[PDB]
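Asker: Take this structure, written in structure tokens, and hold onto it; I'll ask about it next.
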Amino acid sequence: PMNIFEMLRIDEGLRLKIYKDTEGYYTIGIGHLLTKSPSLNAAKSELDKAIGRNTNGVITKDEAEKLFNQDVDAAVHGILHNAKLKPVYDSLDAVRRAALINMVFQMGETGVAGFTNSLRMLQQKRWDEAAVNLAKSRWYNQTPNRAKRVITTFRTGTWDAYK
Amino acid sequence: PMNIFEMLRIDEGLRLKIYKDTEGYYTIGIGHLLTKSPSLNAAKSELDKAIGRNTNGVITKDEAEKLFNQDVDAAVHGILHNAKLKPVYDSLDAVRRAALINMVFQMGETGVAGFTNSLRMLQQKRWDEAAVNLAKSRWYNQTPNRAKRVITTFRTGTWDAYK
Amino acid sequence: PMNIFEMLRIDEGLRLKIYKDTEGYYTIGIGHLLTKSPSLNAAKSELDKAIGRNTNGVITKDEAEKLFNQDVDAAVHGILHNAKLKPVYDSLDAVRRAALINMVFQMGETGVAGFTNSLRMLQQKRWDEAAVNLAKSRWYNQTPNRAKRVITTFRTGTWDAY
Amino acid sequence: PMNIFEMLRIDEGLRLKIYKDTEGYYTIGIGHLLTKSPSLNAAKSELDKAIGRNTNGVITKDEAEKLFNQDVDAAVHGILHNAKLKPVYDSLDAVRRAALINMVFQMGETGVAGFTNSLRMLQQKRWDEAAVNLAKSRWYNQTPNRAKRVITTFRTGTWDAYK
Amino acid sequence: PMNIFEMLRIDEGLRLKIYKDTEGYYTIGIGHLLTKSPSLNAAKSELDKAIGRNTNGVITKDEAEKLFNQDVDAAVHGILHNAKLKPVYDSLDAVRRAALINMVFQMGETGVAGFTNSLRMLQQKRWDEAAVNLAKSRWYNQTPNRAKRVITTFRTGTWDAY
Amino acid sequence: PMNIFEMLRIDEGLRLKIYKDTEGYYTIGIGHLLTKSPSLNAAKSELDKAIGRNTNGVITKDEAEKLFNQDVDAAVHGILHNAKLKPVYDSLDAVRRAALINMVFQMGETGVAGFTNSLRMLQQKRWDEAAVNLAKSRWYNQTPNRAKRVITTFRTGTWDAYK
Ligand SMILES: [Cl-]
Ligand SMILES: [Zn+2]
Ligand SMILES: [Zn+2]
Ligand SMILES: [Zn+2]
């Protein structure tokens, strides 16, 4: 069973207690940034707001999935209302469409929409060129392994980089 | 490999040329309505518009999927901007969120929002109850089998009713 | 005095207490759906929310018109933001415009927008053709008597059918 | 046959060729303001833009009704997206809801939304006090005759001031 | 230090307690109309709602700026979602953009968009003709002094009038 | 004469011909990103589309300003339609509000909404604390000099950092 949840869960990891991410930012669940501010207290304050209860830095399985969903919806929404993204998104198959959401989920709609070239190659279904072009990005550099898997997906149209 | 496409492919079928649906309405692709008007001519016009070329009632696989993606985006956009529907949707797991999308794709966001008790039940994770409450709708009557599979999906949160 | 209220009042009926509609769905006022769920308790819940008091399934005249207005506003709003509908709507006379609102009130914007052909005929003012075309739909089948009247209004642009 | 059209037609009048209104502003059809600028050539430019053809300052009946409708839609749109107006609008009867529209048609949503007290009284069906309170506005002063009729409509709930 | 606040502060004045404006309308802060209704009690209502506390018709500086900012946001939003205005607004320099905002803050987006010619002349940077043309309006007539300064901002592109 | 324009012009620079920005991304005007794609041809493509003419990688003063205006409006739009940001934005004075827009123009609304603590401190007018707090972010790190001036503005409520 593979989807955007199972995909991202292993790209962003799933944690049930507040942790500092690659950039020391307070995070929880599946790559959910709580706050940029270096205050554990502010993180719990934000998390309490997000979950709607006194969590004291610890949430449940179902709660992190709920947070993940809110994030994903924001990403899908980002795609559906960016004129550079939607048309590309609409031309992809289910499996590849998830690799686009994964990108947007990671770096925001504006970030992903900047890949002017890769985006056209993808729309024209020229995967191999799209793979090497994306491999030439700051994205690929700051997070090589994840980018590999996403790019592999784009190139194969299968879940092989995750199975 | 399961997802909303493979799911809806077997609930709406996949057709490469215009046919009349269960209600004599000109359709193509994956349950894509072209027009309520009883004129094969107006249907090709709509289809010509949608695909962006002279199709003469015949389309390709990619074109059908592209058309499907546009319909799904409309269904997800229906769920996200529906106060009644988003909270429920966000509380569901991957597989079970597919079931909800399926329901909207079939009957529109308003229709689905109409299931007051069933929605709350799902949001509280009382699957069994939701199943029996959903099996009591005009929806279940008019399309018993489809609802069975979708309800089986809500109840087990798995792709069993399709795989 | 004829208008969309009096028009829809007699196409959808006006009932001061909850009732199961043509499809076993709990309803009140002027064809106002409360809930698809088979539980009169849920119906009274939604109704309490909407009306803003403890109704126990019974509302007043004014309360039903308030519930009617909210529904209509949603039909008009659905037309005014439907790229296919608004141009047609804007090309109709006061009376015939209501007949369009009527249809949307009955099946929604995406429903009415489906009648591609008839729509263009109406905006072109070829009434009689629009009549026969609409008379060939699942809409005309499921609810013959009403469609007849609505279509009649499109054809004559008057309140004769009512 | 009475409605918002026939009502505004006799308060705003119906003209087939550009005319200066009460304030020396270029107008046409049913109170359709074309421009504030004192340029007949500027007026004819907007009209050519609005009608979609070379009108040379002259339109048809249907072209004025189409223009009228778009102005009505703008007013109804104004009401339904005004937190202060929609709840009062929803509380009126078909006939009185027309009166409200007439006001918004004449002075916009912000103008009408200003009559704080008269609006409450209307939402509380205290018609006769709303009449006197509206009879005390700059609106009633600048345009006495029209206000009377509209205010009469608000007070009786009938088309008497126009029948 | 010049900007839209310092500008509008001196065109609409800043008051910390309800006052009747030029047309006898209850107002506060920076030209913030409270109610057209002739009731001091109705105005204290709106204000209390606007600020979120029992003000009894008296607010603070910060409460008048907060109320000013929301007024300015509504103006900028009106401009950014009006097809006639945004292209003109996006063609102006920082200073001349304040002047447009001002106008919309005073008379709303509809009123400002009614200046067909003066709007095109602005987009075309033909300032002087925009000046003489805006001076012929009811706007200028009803509020001469404020109009002078604003138009002057359109003609020089500097804060000289302020 | 100071304002968001004169402020951002000296932070983002003003160039009339496409250049690679700090990260090797094709840019023009005032920090306007054309494309993440490593293609000068792609950059000229986007540029042609935005400006709407045959630019060959060169624009006028006015075209830059127009471009800048659009970017600023997007940033302000972002703030205004963000529940975390608008209420803080509405609490600031004209001078400090420009600093917020500056941050949003640089890193987008989401990134700026991330500073949970700093934001609230600005809403409570504890400028000095917001200053130190903000100087502890990745933002201050990657772009020290710019952050200095923007944070100075937040602290003094004056244009001193730019005069
Ligand atoms: Cl079935
Ligand atoms: Zn949306
Ligand atoms: Zn709307
Ligand atoms: Zn907006």
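Counting starts with 1 at the first residue shown.
So this one's X-ray crystallography, 2.8 Å, going by the header.
Yeah, the Cβs are placed from backbone N, Cα and C, and that goes for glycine too.
Copying in the features that Swiss-Prot gives for the protein in this structure:
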- D:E12 to Q (Swiss-Prot position 11): Complete loss of activity (MUTAGEN)
- D:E12 to A, F, H, M or N (Swiss-Prot position 11): Complete loss of enzymatic activity (MUTAGEN)
- D:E12: active site, proton donor/acceptor (ACT_SITE)
- D:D21 to E or Q (Swiss-Prot position 20): Loss of 99% of enzymatic activity (MUTAGEN)
- D:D21: active site, proton donor/acceptor (ACT_SITE)
- D:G31 to F (Swiss-Prot position 30): Almost complete loss of enzymatic activity. The enzyme is destabilized by 1.5 kcal/mol (MUTAGEN)
- D:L33, D:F105, D:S118, D:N133: substrate binding site (BINDING)
- D:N133 to I (Swiss-Prot position 132): 5-fold decrease in enzymatic activity (MUTAGEN)
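For the listed features, I'd like the structural context: burial, neighbours, distances.
Answerer: For D:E12 (mutagenesis position), the Cβ neighbour count at a 10 Å cut-off comes to 20, with all displayed protein chains included.
In the three-state DSSP scheme, D:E12 (mutagenesis position) is classed as helix.
The Cβ of D:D21 (mutagenesis position) has 16 other Cβ atoms within 10 Å, all protein chains considered.
D:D21 (mutagenesis position) falls outside any helix or strand according to DSSP and counts as coil.
Other Cβ atoms within 10 Å of the Cβ of D:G31 (mutagenesis position) number 19 in total over all chains.
D:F105 (substrate binding site) is surrounded by 24 other CB atoms, counting those within 10 A of its CB over all protein chains shown.
A helical conformation is recorded for D:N133 (mutagenesis position) in the three-state DSSP classification.
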Asker: Relative to the Cβ position of D:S118 (substrate binding site), how many further Cβ atoms are located within 10 Å?
Answerer: 26
Asker: Looking at the mutagenesis positions D:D21, D:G31, D:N133, which ones sit with their CA no more than 10 Å from the CA of D:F105 (substrate binding site)?
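Answerer: So far as Cα distances go, the mutagenesis positions lying within 10 Å of D:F105 (substrate binding site) are D:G31.
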Asker: Round to a whole number and give the Cα-to-Cα distance in Å for the pair D:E12 (mutagenesis position) and D:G31 (mutagenesis position).
Answerer: 5
Asker: What does the structure give for the C-alpha distance between D:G31 (mutagenesis position) and D:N133 (mutagenesis position)? Integer Å is fine.
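Answerer: About 26 Å separates the two Cα atoms.
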Asker: Please find which two of D:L33, D:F105, D:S118, D:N133 have the most distant C-alpha atoms, given that the record lists them as binding substrate, and give only that distance in angstrom, rounded to a whole number.
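Answerer: Result: 28 Å between the two most distant Cα atoms.
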Asker: Taking the Cα of D:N133 (mutagenesis position) as the centre, which of the recorded positions listed as D:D21, D:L33, D:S118 lie within 10 Å of it?
Answerer: D:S118
Asker: What does DSSP say about D:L33 (substrate binding site): helix, strand or coil?
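Answerer: Where D:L33 (substrate binding site) sits, the three-state DSSP reduction gives strand.
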Asker: From the recorded positions D:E12, D:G31, D:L33, D:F105, D:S118, D:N133, keep only those with a C-beta under 8 angstroms from any C-beta in chain E, and list them in sequence order.
Answerer: D:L33, D:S118, D:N133
Asker: Other than its own, how many Cβ atoms are within 10 Å of the Cβ belonging to D:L33 (substrate binding site)?
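Answerer: That number is 16.
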